[PDB]
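See structure below.
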2 protein chains.
Amino acid sequence: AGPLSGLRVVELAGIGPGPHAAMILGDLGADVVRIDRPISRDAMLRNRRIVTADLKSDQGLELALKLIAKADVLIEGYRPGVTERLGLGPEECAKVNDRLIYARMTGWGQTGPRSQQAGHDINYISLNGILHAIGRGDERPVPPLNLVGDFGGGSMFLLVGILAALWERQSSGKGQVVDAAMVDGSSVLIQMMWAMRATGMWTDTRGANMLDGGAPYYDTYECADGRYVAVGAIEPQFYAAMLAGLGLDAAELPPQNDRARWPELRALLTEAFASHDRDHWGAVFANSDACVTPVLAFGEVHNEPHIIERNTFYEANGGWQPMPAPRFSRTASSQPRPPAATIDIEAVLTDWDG
Amino acid sequence: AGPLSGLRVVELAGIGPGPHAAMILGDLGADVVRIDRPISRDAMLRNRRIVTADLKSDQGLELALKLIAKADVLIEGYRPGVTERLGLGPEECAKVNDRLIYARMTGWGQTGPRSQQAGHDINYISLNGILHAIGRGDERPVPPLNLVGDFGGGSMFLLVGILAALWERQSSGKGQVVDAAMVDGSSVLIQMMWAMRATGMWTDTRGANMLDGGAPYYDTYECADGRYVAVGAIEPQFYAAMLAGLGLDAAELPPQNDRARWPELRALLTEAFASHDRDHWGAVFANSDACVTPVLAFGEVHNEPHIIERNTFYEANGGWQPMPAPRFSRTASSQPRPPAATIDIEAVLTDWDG
């Protein structure tokens, strides 16, 4: 019963960013109908009704269009031109529903020399400087999973575009097309580095900056047990709290920001964190402003008190899944409805009156 | 002149996710007024009017509330309780404007055992399993910059919450509080891995999965010149195209998905990519679906045809910055207005009719 209660969304089944956007809409209360090819164990397909249609057939196109005629939002993540050839392109949908927000989720965008080329997250962040910046400096770049292209710079930007176009519709009375390209959204996601590059505050050298692992006060450390803590003590007063927790005398260490001595500083902090296990540090720093936290593996997360107490996760079935985010004080989101059986497309049409 | 034209936003000056959310609002056309302490070279502060006020004073609090009274959205990123203590808490704002979307940007959230504790991006993603999953398997975890907590799982969720709450207000006539905690938003951002963990499609072992650098067909490779390409050839037909371009005979290699022979497969791909420079592979794979792209450093991004042709960046006096995302067919966003001089707060009030 979240803030998107009442919003009608038609989702053309796809992979990665599209269904993630659709999931978040459903999480927040939207009525999302996913059209798939003629019960899922994919938790991402929570908060849906699933219908089936052959979009290449006359019948399937007609039904999809009747559904779209009644919706607020359409999500598609095919190659540019695919919906157009199916008879489901923006100009065709406009004929039946000029209030539709037509949301197009791609990596390279609707136009441009790479627009028809296959790719995945790693390719989109390769082209815009992001991938080059991730990883240790003495090694080739490492992919930050598909967190940055598919999701942070992908579905998240599709969602901002959908909801912004809905705001616009309040006064125009009309929808329009949202072109969310991972290559664009991930670039805005990393705008802080573009800003910092311009003022000398960030360099193109991998692994040699404040927030990429280059700084001894912003990195992970291996403990006695081979598990890790994360140190994020940027501000001097947090850095000071970190040293106090370690029992180190600041007068005997290199200054926090003397980069010429960062290897020496890191060596001293490495020795300190290596002297006890991760959970020892977890306890020492549990309540302080030192910005030191245990690095938990997925399987351990459900046992952490802050995670438990805030209900960041729920138990779906044979696994934890994240509860909806963000949170709303008045129209709070429900626990997600699990994936259910395929339902009849005509039953949905009856429900929506189309 | 983007879709958010007419939306009024008050930003209480902060660091990281708050200003990034405010930026994207302004990018898309919102009228964003940022209250600072009594010309910026920070490109993130594009698309604002900056005013100045001492929030701890009687005059400053009164002026802030007058502005807030006329706004749609307020963004604050302080420790929970700080705005309350200042007289700017949600209950105080409700008295002057019960249409206000009160957006609270934090790492740990408004409540819970860590709610008053300092932290940065690395700490939030340490506690929820994300950081553990990033990096090579034989090394300690590496921070994916602050892309995942501060932005992907942070400002992006604040934005979804703001715009979703605005949709809700169309029917209710009222605002509410958005509690965007990076610990929550980043967990939803990584929901695909929680889904996959439940069905045996992802493991807690770092560097040993399909999308974390574990798979030879989803990783970077060093070329002859010490620069890199990204390979994302997941689908068999894209994988085949990749091998074709490398001139490798598929019948002589281990099968793509025989994980027992992944080290053998990677060694063969490593030798192949090492035999020529990055530029060469760009030419070999330029118009193919091999999912092989050059890994560009920030400084080279502006020279890439796909980047140029789509105007993903614009030049600010000094350096490149990302254009607004996503894109809108009918109400297109303008090129961002650079940071400007501070203006009289009473000028803004007069403009807004406060």
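All residue numbers given for chain B refer to Swiss-Prot; the residues shown span 2-39, 45-360 in order.
Recorded method is X-ray crystallography, 1.8 Å.
In case you wondered, yes, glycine gets a Cβ from its N, Cα and C as well.
Sequence annotations record features per position, and here Swiss-Prot assigns substrate binding site to B:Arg38, B:59-62, B:83-85, B:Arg91, B:125-130. Experimental mutagenesis at this site is recorded by Swiss-Prot as B:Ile56 to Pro, annotated: 28.8% of wild-type activity. Quoted from Swiss-Prot, the note on the mutagenesis of B:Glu82 to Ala is: 12.5% of wild-type activity. Here the residue is the original one, while Swiss-Prot reports the published mutagenesis B:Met111 to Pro with the comment 5.2% of wild-type activity. What Swiss-Prot records for B:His126 is active site, proton acceptor. The mutagenesis experiment B:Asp156 to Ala is recorded by Swiss-Prot, whose note states: 17.6 of wild-type activity. The active site, proton donor feature in Swiss-Prot is assigned to B:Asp156. B:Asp190 to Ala appears in Swiss-Prot as a mutagenesis experiment; the accompanying note says: 3.3% of wild-type activity. Among the mutagenesis entries in Swiss-Prot is B:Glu241 to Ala, noted as: 2.1% of wild-type activity.
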(request) Taking only the Cα atoms, work out how far B:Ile56 (mutagenesis position) lies from B:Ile128 (substrate binding site), in Å, as a whole number. (result) 30
(message) So if I draw a 10 Å sphere around the Cβ of B:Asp156 (mutagenesis position), how many other Cβ atoms end up inside it?
(response) 30
(message) Measuring Cα to Cα, how far is B:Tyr130 (substrate binding site) from B:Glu82 (mutagenesis position) in Å?
(response) 18
(message) Quick check for you: of the mutagenesis positions B:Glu82, B:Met111, B:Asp156, B:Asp190, B:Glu241, which have their Cα within 10 Å of the Cα of B:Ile128 (substrate binding site)?
(response) B:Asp156
(request) Note that 5 residues are unmodelled after B:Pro39 and before B:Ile45; then state the distance between the two Cα atoms in Å, as a whole number. (result) 13
(message) I need the nearest neighbour of B:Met111 (mutagenesis position) among the binding-site residues B:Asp60, B:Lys62, B:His126, using C-alpha distances.
(response) B:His126
(message) Going by Cβ pairs closer than 8 Å, show me which of the recorded positions B:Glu82, B:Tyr84, B:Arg91, B:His126, B:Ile128, B:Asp190 neighbour chain A.
(response) B:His126, B:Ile128, B:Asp190
(message) Tell me the Cα distance separating B:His126 (substrate binding site) from B:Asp156 (mutagenesis position), rounded to the nearest angstrom.
(response) 8
(request) Inside 10 Å of the Cβ of B:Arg38 (substrate binding site), count up the other Cβ atoms and send me the figure. (result) 10
(message) Neighbour count, 10 Å Cβ-Cβ cut-off, for B:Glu241 (mutagenesis position): what number do you get?
(response) 15
(message) Quick check on the binding-site residues B:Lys62, B:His126: which one has the highest count of other Cβ atoms within 10 Å of its Cβ?
(response) B:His126
(request) In three-state terms from DSSP, label B:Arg38 (substrate binding site) for me. (result) coil
(request) Within 10 Å of each Cβ, count the other Cβ atoms, then let me know which of the recorded positions B:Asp60, B:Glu82, B:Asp190 comes out lowest. (result) B:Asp60
(message) Here's one to test understanding: among the binding-site residues B:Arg38, B:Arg91, B:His126, whose C-alpha is closest in space to the C-alpha of B:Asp190 (mutagenesis position)?
(response) B:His126
(message) Between the Cα atoms of B:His126 (substrate binding site) and B:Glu82 (mutagenesis position), what distance do you get, rounded to the nearest Å?
(response) 16
